[PDB]
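Beneath this line is the structure, given in structure tokens, with notes to follow.
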Amino acid sequence: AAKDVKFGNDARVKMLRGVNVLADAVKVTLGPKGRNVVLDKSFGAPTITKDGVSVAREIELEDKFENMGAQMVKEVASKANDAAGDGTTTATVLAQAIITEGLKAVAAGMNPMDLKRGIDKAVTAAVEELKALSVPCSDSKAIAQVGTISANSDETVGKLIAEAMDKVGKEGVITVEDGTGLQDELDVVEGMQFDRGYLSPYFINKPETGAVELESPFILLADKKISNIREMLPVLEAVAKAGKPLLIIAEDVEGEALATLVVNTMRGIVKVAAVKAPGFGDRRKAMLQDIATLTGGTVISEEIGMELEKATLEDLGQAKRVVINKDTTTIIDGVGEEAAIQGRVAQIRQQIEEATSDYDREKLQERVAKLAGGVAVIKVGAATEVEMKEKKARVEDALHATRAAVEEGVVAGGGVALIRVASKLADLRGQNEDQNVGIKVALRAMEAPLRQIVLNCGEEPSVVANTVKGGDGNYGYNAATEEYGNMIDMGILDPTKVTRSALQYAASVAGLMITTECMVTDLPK
Amino acid sequence: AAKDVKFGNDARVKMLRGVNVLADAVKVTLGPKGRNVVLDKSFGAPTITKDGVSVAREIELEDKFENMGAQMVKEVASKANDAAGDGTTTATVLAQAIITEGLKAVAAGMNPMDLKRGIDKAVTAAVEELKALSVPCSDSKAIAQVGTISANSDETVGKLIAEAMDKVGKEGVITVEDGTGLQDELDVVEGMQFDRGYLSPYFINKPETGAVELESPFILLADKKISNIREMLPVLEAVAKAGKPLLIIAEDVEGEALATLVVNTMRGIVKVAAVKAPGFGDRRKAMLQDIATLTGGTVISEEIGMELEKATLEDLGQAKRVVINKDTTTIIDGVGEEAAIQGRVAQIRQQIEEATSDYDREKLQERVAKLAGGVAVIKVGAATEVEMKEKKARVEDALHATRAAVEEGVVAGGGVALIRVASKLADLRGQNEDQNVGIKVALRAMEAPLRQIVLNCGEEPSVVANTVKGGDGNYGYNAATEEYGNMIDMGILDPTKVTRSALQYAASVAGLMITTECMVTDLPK
Amino acid sequence: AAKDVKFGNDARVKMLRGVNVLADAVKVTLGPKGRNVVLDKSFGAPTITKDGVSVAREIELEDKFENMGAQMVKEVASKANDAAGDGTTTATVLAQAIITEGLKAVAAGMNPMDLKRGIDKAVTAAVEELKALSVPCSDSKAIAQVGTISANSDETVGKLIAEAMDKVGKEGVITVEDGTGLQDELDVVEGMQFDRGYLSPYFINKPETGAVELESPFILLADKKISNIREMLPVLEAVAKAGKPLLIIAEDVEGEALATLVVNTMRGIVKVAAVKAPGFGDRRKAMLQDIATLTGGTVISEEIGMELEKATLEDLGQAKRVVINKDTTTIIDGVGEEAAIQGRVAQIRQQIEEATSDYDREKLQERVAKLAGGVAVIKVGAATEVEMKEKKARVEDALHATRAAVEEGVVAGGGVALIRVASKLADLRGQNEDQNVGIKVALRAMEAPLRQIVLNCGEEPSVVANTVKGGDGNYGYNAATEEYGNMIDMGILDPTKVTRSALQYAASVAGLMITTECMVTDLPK
């Protein structure tokens, strides 16, 4: 429809105001002494939470320009969350600082593109410096330490994470469900995991987790696109009679089929969840055959000849449980016979032996690795259901943090890592004065998280920041105890991956922002 | 949609205004001389009541921020009422005092987190001091005394409560009903009680009680989640033909099933109430088997093999009466044969004998206790139905107060308990000046209930407060007679549990309130 | 009345708006292709002028803050004009450029004091570089050249300035006069020249010149302050009877005496104008004695004993003509006998011989220099009275420019001198980033005059500026002919003194304004 365009520095200040609103809302909760923030609920009592993610997701502004600023900063922060598992608040704070300083500079007659280039140079130098300061977390002891730290200083969950870590190797799959007994139970069952996200958010049966947990679902294997729901009618009737959930893995799903399945989930006569086919091409077909072996199902392909209409319940695979992460899937305890899986593993091993291409060999090796390693299962054990839920959440976030730490490393948390790299990079110079100003903007903006944490603690931000910059190594300021020392010794730790991703995404969105003039919006009605 | 965000001290004063409105509305009715408050009725004459709970539930403001403050304070006060059985007004008054003083302090550049920590330390000290000041109420004479006091000084109801307490022991179940004759009737019939709340408030057939009373309902036992209503169709047809109510206990009930059953209750062709399955895992299954033994029903589980479609009226259990409390459920006079129940008791006793884990042993012991103790039955006795209703309500509240007193104890009521604790804790000091100020704020806020009671009585609040603080022990101010003396002597008593819970929840909501900066709401339209 | 105070960047932008208005108003006329600007007149037609000074003096704004900004910039520009004789427009343009860039940088969150220090360093380097680039104008040929150039390319006036310059030496005194005949005349008559300004602007009998020309005025010499007008009554009566203008040279004049003299001048009975006594102490008294020697007057001092009441017309001195400029005075052809003046010269020469102090020797030497050198008179010669006036104005401005050039030197005019200095100082660095930014601000602001001249010519400013910066030496852009070359060869020349003073005063006012935060004014009524 009709749109109104505002461009120039007026658009910039509008977007800055939107980002300021969102950044204040999020940064209030930063740090161990983070102040609570109350969220509206359409009905009943409002919630109260220190979680930055929820408050961030709840922010929408009235006037459109501020809304776009907040929405796009929020989207980049959510991308950072999905990348690692935390650091939305840090990313938003960094974005706010960089935006404020860079837009001030641009309003000061600064070349925005050179500012972007300088910020990019500064952030890549900071990233490599941070990698230099990373501490390995390969040993099981540090793994238990970080697991304990992430879950509010609980050693049992750290021990469980370390045990499962040992069970399923370095790059194993970890899943957690609610254990019946008071004792924690760890077991290894043959499972699956591939990086594919759900078709629509509406399949999420548990919105507070953002996943689709199904019990004993009948999986359907298809190498074809779901053009028409007529093909889905017989299997839909069969599963409706079976009265059990189901999974759909297919080459593609058309939009109308998606609307039909959304309707069939709102009705929920059938618990249907679909997801893109993993792999690609011949690799996709081979791994779909592997899934068929795991779940005892059968692949339905147009090229081979069989059609989805001629699909029985026996043709479908099955598994004890599946979970559809926002960008990943998990299969647990496939019904398929283990001997068949072992034979498939041997076949793919022979394919590896005869493999000559390097990347094809890598694909085959990771295929057999994820085929044979399986999925670990962690069962929470305590007395009361309330503690089932809270300890399950703690185990989930601790697992995310621990795997992030294992992937890259662990650096002194509390925001002091950014301060350390900033002090290390005090003499970084660009190609000219413009990029130099951009570099300085980035360097002084990387101090925002620690300053905000200290301000939330009620102490003086600048004094603490200067004292930390004076020190070297990992010597930072404990927010909780208000005592200086070494973060590694006192356990305040953050994964290298989360800090790196948050910093990079904040820099990316900030640089993208600094170089925008035109805005288009619908008329305010 | 678009959301208005207000953060800083303006959000604080908005929430303070909302809390002030709600607190005035509730505190007006506090005390024996509490002034009446008139409420709105969409049709007919307005209702006039001194009950703080109703007026509290009917308060919610126009502008959103004050509404949030009122709603969160109301929710916490209602949580206190559910936990104990009274003290909604006391909790609201304490919350108002603490919020006013704490926000007044925060406006002076005071560290909110230290204020919260000081308040928490002060309330913990107050709780332990109150426990020290508690008077045991284990003897039957004090039980009768508190029963008489709670029910507007009626000795007959106190005697009945004492008799039932003797019948079903210290932690027995007690239920109230309507007796045909003028004489009061007492009897013990095997029954159930477990802490589970209703799925939906819409199941409440008697909103003024907040419960679901059913006469001769057909109970259905399920260990599975109610995914589809097709499974519920045959049993629903059977019970529609039977023309009797029913109970539903299941592992879970999905939202679509909840909507379907809400529709089936609005039609009310079938009188249906659903509730979560108590226990957990194997313990859950074992107690579901116990329920089947009590009610003569049968557990329908996927794992065993049978399905809910093959549900006959014989398969369902039955009982003479059930009541679905907000967070509890009660079964009365299960049809099942007593010999089978005794055999199950013996089996669980053998399980206790062979039990090794202390927790499993405790679960088995409480299982046999709840299986064998049964449920007490108290039938109100008088002539007119008006007195049936009022005496039933009196028995209900007296039973609540008496069980609360038995659980923890009884302290001098009328608000002097908090005054005594405050006088005892006059020298409590925090880690610094900030926590000390928070401690003083809490201490002077604990005097609010007595001051409000005296103000309602029309006398000078501060004079009476000082006179009470001068005394020691339980000496206080009888508001009703306007005379001083030991409150225990003249029987102005409150349970220790209700005062402790009210104070603790007021402190918790105050700590949440003070540390709030950002508010997000929907735009006023 | 009350006063409105505005501080912060809002006052800065108010001043910026005022400076912008005044600056573009003045700069429209800059350059040989300067565009006309109309002015005000309460009666009759408005006046159209290309003179920056006339338009500048007329500008004042309606709102007080930007009015203060314009007023102070105008005052500093007028100071620049008085210092040398031109460069008001250049000073205003430089001030505008520096103010815009510096206030932009200050809005960029940059330390204003460091900006001021960097600008001061840059302008000092620019001044010394300009002195290095100066071309001497000692020889009579260059004197004639600059005289011709200043007076719109008229060789006769430059020639006349050359002969007068030779007559009265390098530091001589030149006065312009109206000549009866068409031939130009030159004569040397003993006269004074001391740097004192009029007591009041109201003495100005010819406002378009800003001077006080008196014909055959009597002179009253006094070493005392004029406390009371009673002392002035007898001499006032004597000069009123004489019907001739009066000149008052005295130690000081009190404010009420000034009001009395203003009233008398407005009455027109006496054409009196007063001036401060030059010198200091004994030196002042000695030069007053010298003035008495010239004019045949007598010094009336309290210490000697005589009083101003006992003053006859004989006691007063006399001269053929006097002119009182803004801060300058001229006495022409004192009546007193030349032999007495020569005797006084011999006395002061003996004092020089016996002088031991260096500065006293300098004072005596300059005193004999002004006593013996006298004053040259250049009588303009043409036919019509209109050309009398225009050629007299041309002679005035050419004399000012020529003496300015003789004092310091002559650098390539047309604004390219600043461009050359800026190109020479491209690598000047400050102590830190802020001073460096200020240096760059000044360096890029020195290009404003040439850019504005080119823009007034209608050509492309930046292209011409780049082309000039590419060249070295005095190579620049002729605005009139739109041809490049050497400014010296084509005669486009400006004195070193005027450019230096304009740049220095623009830098001074810019430094003062950049470091301004608060402003206090009267309420707008």
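Residue numbering for chain C follows Swiss-Prot; the residues present correspond to positions 2-526, in that order.
When the header is checked for method, it gives electron microscopy, 3.7 Å.
Here the Cβ of each residue, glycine as well, is placed from N, Cα and C on the backbone.
Experimental mutagenesis is annotated in Swiss-Prot for C:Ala2 to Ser, with the remark: Complex stability is significantly decreased; when associated with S-76, same residues as in M.tuberculosis. Taken from Swiss-Prot, the feature ATP binding site covers C:30-33, C:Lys51, C:87-91, C:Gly415, C:479-481, C:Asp495, and the record attributes it to experimental evidence. A mutagenesis experiment is reported in Swiss-Prot for this position, C:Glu76 to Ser, and the note states: Complex stability is significantly decreased; when associated with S-2, same residues as in M.tuberculosis. Listed in Swiss-Prot as a mutagenesis experiment, C:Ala109 to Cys is described as follows: Forms inter-ring disulfide bonds. Prevents ring separation and leads to the formation of high amounts of symmetric GroEL:GroES2 complexes. For the mutagenesis result C:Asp398 to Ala, the note given in Swiss-Prot is Can bind ATP with normal affinity, but is defective in ATPase activity. Binds non-native rhodanese, but cannot release the protein. Listed in Swiss-Prot is the mutagenesis experiment C:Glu461 to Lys, annotated as follows: Temperature-sensitive lethal mutant. At nonpermissive temperature, the rate of general translation is reduced and a defined group of cytoplasmic proteins are translated but fail to reach native form.
Here the features listed in Swiss-Prot are placed on the structure.
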{"residue": "C:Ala2", "record": "mutagenesis position", "contacts (Cβ under 8 Å, 6+ apart)": "C:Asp523, C:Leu524, C:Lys526"}
{"residue": "C:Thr30", "record": "ATP binding site", "contacts (Cβ under 8 Å, 6+ apart)": "C:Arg36, C:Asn37, C:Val38, C:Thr50, C:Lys51, C:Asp52, C:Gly53, C:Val56, C:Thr90"}
{"residue": "C:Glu76", "record": "mutagenesis position", "contacts (Cβ under 8 Å, 6+ apart)": "none"}
{"residue": "C:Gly88", "record": "ATP binding site", "contacts (Cβ under 8 Å, 6+ apart)": "C:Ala81, C:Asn82, C:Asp495, C:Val499, C:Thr500, C:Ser502, C:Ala503"}
{"residue": "C:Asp398", "record": "mutagenesis position", "contacts (Cβ under 8 Å, 6+ apart)": "C:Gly86, C:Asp87, C:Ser151, C:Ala152"}
{"residue": "C:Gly415", "record": "ATP binding site", "contacts (Cβ under 8 Å, 6+ apart)": "C:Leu451, C:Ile454, C:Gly477, C:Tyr478, C:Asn479, C:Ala480, C:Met488, C:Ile493, C:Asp495"}
Measuring Cα to Cα, how many angstrom lie between C:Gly32 (ATP binding site) and C:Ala109 (mutagenesis position)? 33
Filtered recorded positions - C:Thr30, C:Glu76, C:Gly88, C:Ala109, C:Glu461 - keeping only those with Cβ under 8 Å from chain A: C:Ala109
For C:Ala109 (mutagenesis position), the nonlocal same-chain Cβ neighbours (under 8 Å, six or more residues apart) come out as none
Of the recorded positions listed (C:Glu461, C:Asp495), the greatest number of other CB atoms within 10 A surrounds the CB of C:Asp495
Taking every protein chain shown into account, which of the binding-site residues C:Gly32, C:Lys51, C:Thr90, C:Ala480 has the largest tally of Cβ atoms within 10 Å of its Cβ? C:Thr90
So, in DSSP terms, is C:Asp398 (mutagenesis position) helix, strand, or coil? helix
For C:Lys51 (ATP binding site), what is the secondary structure by DSSP, using just helix, strand and coil? coil
In three-state DSSP terms, C:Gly88 (ATP binding site) is classed as coil
DSSP on C:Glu76 (mutagenesis position), three-state: which is it? helix
